[PDB]
Amino acid sequence: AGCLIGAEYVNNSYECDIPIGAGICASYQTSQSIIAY
Amino acid sequence: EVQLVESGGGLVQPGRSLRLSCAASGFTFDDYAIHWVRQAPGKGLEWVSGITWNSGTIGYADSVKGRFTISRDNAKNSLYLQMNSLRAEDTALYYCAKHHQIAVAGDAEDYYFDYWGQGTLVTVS
Amino acid sequence: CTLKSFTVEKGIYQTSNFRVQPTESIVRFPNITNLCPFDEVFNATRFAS
């Protein structure tokens, strides 16, 4: 969907919280930082 | 090919004025020098004057300074010569000769005739 | 600034558009050929009047 600068990509699967695009969804989980899954 | 038509000439009284003309036909009247050179009957020739490709006087003889005036016309493609104060020693066949070289910018001063005409009998008596 | 409020919610908000900007200038034209006849009109030999 482009270049996502500011969040890491965890290898886990959760429910979509913020639709990023092309199956990527961002959330704010736990230290607290935006993740991508 | 080259047709240098010469006009002007006849019987005039000593001291009058006249205008001779030489018209070119066949080549371009922008890159060739043209000279007027008289020729006495059976007594050789004598160079009168000449003009280069542009409007430029090259000089005269030691007895025609101040009396003759040569001019060029690139609009009508003709070389004109006005004569003043004609004397008894001015009876000759004035020939209109051309130049062979193209007269490039940077060269040496060396002009020579390539084509000749017929001449006009300009008698003064 | 785009939402016109000091309270953003949770989601994606389109704010602007990236645009890489130039870093130079190029003015290209062909070679020279067939120079104009200015060498015999400014560097002539003799004039008439």
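Chain A is numbered as in Swiss-Prot, which gives 647-676, 689-695 for the residues shown.
This entry, so its header tells us, was determined using electron microscopy, 3.2 Å.
Using N, Cα and C of the backbone, Cβ positions are placed for all residues, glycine too.
A:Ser673 (mutagenesis position): 16 other CB atoms within 10 A of its CB, across all protein chains. Under its mutagenesis annotations, Swiss-Prot gives A:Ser673 to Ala the following note: No effect on O-glycosylation by host GALNT1.
Packing around A:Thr676 (mutagenesis position) is summarised by its Cβ count: 6 other Cβ atoms lie within 10 angstroms of its Cβ, all protein chains included. DSSP classifies A:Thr676 (mutagenesis position) as coil under the three-state reduction. Record note (Swiss-Prot), mutagenesis A:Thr676 to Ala: Partial loss of O-glycosylation by host GALNT1. The unchanged residue is displayed.
Among the natural variants in Swiss-Prot, A:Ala653 to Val has the note: In strain: 19B/501Y. The residue drawn here is the original one. Following the DSSP three-state reduction, the secondary structure of A:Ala653 (variant position) is coil.
Annotation for A:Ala653 (variant position): same-chain Cβ neighbours under 8 Å, separated by at least 6 residues, are A:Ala672, A:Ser691, A:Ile692, A:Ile693, A:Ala694.
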